[PDB]
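Structure record follows, encoded as structure tokens.
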Amino acid sequence: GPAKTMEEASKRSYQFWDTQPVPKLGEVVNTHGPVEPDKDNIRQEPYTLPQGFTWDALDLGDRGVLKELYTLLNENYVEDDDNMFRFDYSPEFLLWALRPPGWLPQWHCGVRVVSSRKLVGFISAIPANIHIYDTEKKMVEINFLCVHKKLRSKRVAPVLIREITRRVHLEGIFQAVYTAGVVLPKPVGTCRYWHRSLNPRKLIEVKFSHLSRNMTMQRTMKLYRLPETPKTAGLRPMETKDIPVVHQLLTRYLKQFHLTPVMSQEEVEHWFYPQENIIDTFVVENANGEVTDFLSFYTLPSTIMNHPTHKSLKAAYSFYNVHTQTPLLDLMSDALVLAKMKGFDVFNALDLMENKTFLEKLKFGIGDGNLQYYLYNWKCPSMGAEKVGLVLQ
Amino acid sequence: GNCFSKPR
Ligand SMILES: CC(C)(COP(=O)(O)OP(=O)(O)OC[C@H]1O[C@@H](n2cnc3c(N)ncnc32)[C@H](O)[C@@H]1OP(=O)(O)O)[C@@H](O)C(=O)NCCC(=O)NCCS
Ligand SMILES: *C(=O)CCCCCCCCCCCCC
Ligand SMILES: [Cl-]
């Protein structure tokens, strides 16, 4: 069974993770560096799957293969605590998250039924340069670990983790970064999700949020109302000409945190250049024509399960927000207005970076979900949420 | 992976 709390985690033994090069849940980490040395020789054979299943690297350039992956995740990926909502990553979003610069086809690691060819399992790695305290290391980011519901509790997920580890080792990479809503050995940081209602009537009707006993629907509407247009002078969508300055602003801004990406200019283009219904980035171009700030948020809707009328929830997720001349509070206020303008029902943000400076003021409510951050094969002290400067998808 | 949160 999975552990969502540190209390429930302390009472668990981790048959798989105890075999892995990560610190134990109990210990305090006093050192910096790899848990074990880099391997001089790597297993050449893929790990064995239960009888009747086979590995298959997924070419996401094939529209039908991408749609199979969409469907696996849409029906079997992450749900909320009460099994009411499930992530519904779009096919085009998956292309964005899984084909950044340097992506490798063998790192899109699928499991198929031999007879029917049904896709029943998945895990992915993408390369990323990660700055962790005083070290910069080429790592991978692991995402989208998914096992079909009919296939769970058959230790397929440990096989998926070992197989992607093997395939990453073959490329000479020995560390990874990843998040999870469960506690595992051993988080480098724990972040909390906060939620800012944008369409509170829909959120309440579908039981995403609850009307407090001391608040009417009418007061809830007024509490969350926003302006019709943003207030910041010179706010506009990011364009191709802004890629260098956005790269520069981000690089300088991230230096104050202890876990951050190190992005090339091409990676900045990939992660921030606006794509409708995937990623939005707005820059502030001032009266001199100079770009001084930017905000970004990605699009991640969810399925509303077993509901007759409302089928989906449109969520915006705070990505990276850089301020040098505009107050962060004004920047995020305009992000809320832009998300509302674009039809989003809720705006989500973690308590990492400097987000705690605006969460309560802009009327975010604290969520029931922690997002733990992990490093594989790297020992270092844990850090508070406000020093985590890394957002995944 | 990510985690699905909702208001406490
Ligand atoms: C999460 C999921 C892949 C786990 O697969 P499963 O069949 O239920 O669990 P298995 O029987 O295969 O093996 C469990 C092992 O994998 C670990 N594990 C469980 N969930 C994990 C997760 N999200 N990330 C990493 N390891 C996980 C378990 O801790 C356990 O290892 P342990 O013995 O050291 O404790 C599967 O439940 C799933 O697809 N859930 C919906 C999508 C999801 O939650 N993806 C991961 C988001 S982080
Ligand atoms: C969410 O989908 C993240 C799930 C992470 C699963 C464990 C990954 C452990 C690292 C494996 C790669 C190691 C490469 C050196
Ligand atoms: Cl691909």
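Swiss-Prot numbering applies to chain A: residues 104-496, in that order.
Per deposition record, X-ray crystallography, 2.2 Å.
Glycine residues also receive a Cβ, built from the backbone N, Cα and C atoms like all the rest.
Summarising the annotation, Swiss-Prot assigns tetradecanoyl-CoA binding site to A:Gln118, A:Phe119, A:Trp120, A:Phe247, A:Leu248, A:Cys249, A:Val250, A:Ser256, A:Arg258, A:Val259, A:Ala260 and lists experimental evidence as the type of evidence. Cβ contacts within 10 Å of A:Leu248 (tetradecanoyl-CoA binding site), excluding its own Cβ and spanning all protein chains shown: 19.
Remark: A:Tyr180 (mutagenesis position) has A:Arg189, A:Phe190, A:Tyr192, A:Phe247, A:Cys249 as non-local neighbours, by Cβ distance under 8 Å and separation of at least 6 in sequence. Under mutagenesis, Swiss-Prot gives A:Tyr180 to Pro with this note: Abolished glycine- and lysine-myristoyltransferase activities.
Per Swiss-Prot, mutagenesis A:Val181 to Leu is noted as: Reduced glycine N-myristoyltransferase activity. Other C-beta atoms found within 10 angstroms of the C-beta of A:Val181 (mutagenesis position) number 20, with every protein chain shown included.
Mutagenesis annotation in Swiss-Prot: A:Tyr192 to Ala, described as Reduced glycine N-myristoyltransferase activity; the structure shown retains the original residue. Its Cβ taken as reference, A:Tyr192 (mutagenesis position) is surrounded by 25 other Cβ atoms within 10 Å in the chains shown. Following the DSSP three-state reduction, the secondary structure of A:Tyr192 (mutagenesis position) is coil.
Listed in sequence order, A:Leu357, A:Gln359, A:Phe360, A:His361, A:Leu362, A:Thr363, A:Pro364, A:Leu455, A:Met456 are the same-chain residues at least 6 apart in sequence whose CB falls under 8 Å from the CB of A:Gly492 (mutagenesis position). Annotation of the mutagenesis experiment A:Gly492 to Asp or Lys in Swiss-Prot: Reduced activity.
With a threshold of 8 Å between Cβ atoms, the recorded positions A:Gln118, A:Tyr180, A:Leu248 that neighbour chain B are A:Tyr180, A:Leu248. The CA atom of A:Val181 (mutagenesis position) is located 9 Å away from the CA atom of A:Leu248 (tetradecanoyl-CoA binding site). Not one of the recorded positions A:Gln118, A:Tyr180, A:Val181, A:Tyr192, A:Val250, A:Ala260 has a CB under 6 Å from ligand 2.
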